[PDB]
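What follows is one structure encoded as structure tokens, with my remarks underneath.
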Amino acid sequence: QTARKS
Amino acid sequence: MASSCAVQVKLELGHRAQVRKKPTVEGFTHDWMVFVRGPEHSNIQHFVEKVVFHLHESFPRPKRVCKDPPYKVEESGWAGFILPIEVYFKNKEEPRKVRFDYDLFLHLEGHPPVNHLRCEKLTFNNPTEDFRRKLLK
């Protein structure tokens with residue numbers, strides 16, 4: 001899956 | 001005094017995520033849609049006041065509020081995040097809301113689009129007469 005942001 | 005009641009409702013949370021044909025100007029690579037509904041097209045508006053999706057700060061006006069069905073947000077973006085969803089009830093005694101951390105994940109280009117379904121069973125122990133009336137539709 002893609003990057004995640006916080 | 002001798003009787004006791006537990007009402008159970010089913011909720012369906014989910015989302016769809018697809019890589020776009022072309023990105024947007026900011027580099028948004030995906031189009032996604034997140035929703036709350038009832039199974040088998042049941043009408044949860046009977047007992048649901050509003051649904052609040054808490055987007056990630058990077059979106060303009062992240063608090064997205066749907067007071068009527070469909071309870072859904074359609075966005076474009078580039079990365080997945082944890083998306084608090086609050087479901088508010090047409091009642092007056094706790095609980096008045098329920099919260100879920102919904103994982104809005106995206107797949108990479110070349111990987112299958114997301115079509116995700118998450119179940120939740122809510123139990124209300126001995127609600128008010130009015131609230132039980134609407135829970136039972």
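If you're wondering, the header gives X-ray crystallography, 2.5 Å.
Just so it is clear, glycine is given a Cβ too, placed from its N, Cα and C backbone atoms.
Recorded in Swiss-Prot as a mutagenesis result, B:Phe28 to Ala carries the remark: Decreased binding to crotonylated histone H3. Decreased binding to acetylated histone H3. Around B:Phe28 (mutagenesis position), the C-beta neighbours below 8 angstroms that are at least 6 residues distant in the chain are B:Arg20, B:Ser76, B:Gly77, B:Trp78.
Among the mutagenesis entries in Swiss-Prot is B:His56 to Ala, noted as: Decreased binding to crotonylated histone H3. Decreased binding to acetylated histone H3. DSSP classifies B:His56 (mutagenesis position) as coil under the three-state reduction.
While the structure shown retains the original residue, Swiss-Prot records the mutagenesis experiment B:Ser58 to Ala with this note: Decreased binding to crotonylated histone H3. Decreased binding to acetylated histone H3. The number of other Cβ atoms within 10 Å of the Cβ belonging to B:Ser58 (mutagenesis position), over all protein chains shown, comes to 12.
Sequence-distant neighbours of B:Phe59 (mutagenesis position) (same chain, 6+ residues apart, CB-CB distance under 8 A): B:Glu75, B:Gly77. For B:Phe59 to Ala, Swiss-Prot lists a mutagenesis experiment annotated as follows: Strongly decreased binding to crotonylated histone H3. Decreased binding to acetylated histone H3.
For the recorded site, B:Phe81 (mutagenesis position), the DSSP three-state label reads strand. Within the same chain, residues at least 6 positions away in sequence whose Cβ sits under 8 Å from that of B:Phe81 (mutagenesis position) are B:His56, B:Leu104. Here Swiss-Prot notes a mutagenesis experiment, B:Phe81 to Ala, with the remark: Decreased binding to acetylated histone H3.
Record note (Swiss-Prot) on the mutagenesis of B:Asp103 to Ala: Decreased binding to acetylated histone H3. Around B:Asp103 (mutagenesis position), the same-chain residues at least 6 positions away in sequence with a Cβ under 8 Å from its Cβ are B:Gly80, B:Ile82, B:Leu83. According to DSSP, B:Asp103 (mutagenesis position) sits within a strand segment.
Counting every protein chain shown, the Cβ of B:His56 (mutagenesis position) has 17 other Cβ atoms within 10 Å.
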